[PDB]
Every structure is written in C-alpha cells, then in structure tokens.
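Undergrad: What follows is a structure written as structure tokens; I'll ask about it next.
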Amino acid sequence: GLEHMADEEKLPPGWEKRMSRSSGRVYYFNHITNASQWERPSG
C-alpha cells in the first residue's frame, strides 16, 4: 500500500521489518537467528 517512509529495505540480510499483530506495532524480525526487536540491527 501507499507508504512514504520506505525504510524496510535498509536493514541487513536475514532481518525483515514487520508489524506486531497485537495492536499493529512496527518492529524488526530476524528469521535467520529468531531475534526480533524495535532496536535497529547492525549487520
């Protein structure tokens, strides 16, 4: 959908910027090591 702030392609390989199905809370998820947080990665 329409998204001005396209920042979900700036994270390192293995991570994915997703949204928490609880209330719609944006965060990052690493499906390679199973590490997810709102805390920006560094890889």
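Our numbering is plain: 1 for the first residue shown, then up by one each step along the chain.
Structure determined by solution NMR.
Including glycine, each Cβ sits where the backbone N, Cα and C put it.
Taken from Swiss-Prot, the feature domain 'WW' applies to 9-43, supported by sequence analysis. According to Swiss-Prot, the mutagenesis experiment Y27 to A (Swiss-Prot position 23) carries this note: Reduced affinity for KIF20B.
Map the listed features onto the structure and describe their local environment.
TA: Per DSSP, the domain 'WW' (9-43) is made up of 0 helix, 15 strand, 20 coil.
Sequence-distant contacts (6 or more apart, same chain, Cβ under 8 Å) of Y27 (mutagenesis position) comprise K17, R18, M19, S20, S36, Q37, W38.
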Undergrad: Please give the sequence-distant neighbours of the domain 'WW' (9-43): residues at least 6 beyond its ends with Cβ less than 8 Å from one of its Cβ atoms.
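TA: Tertiary neighbours of the domain 'WW' (9-43) are none.
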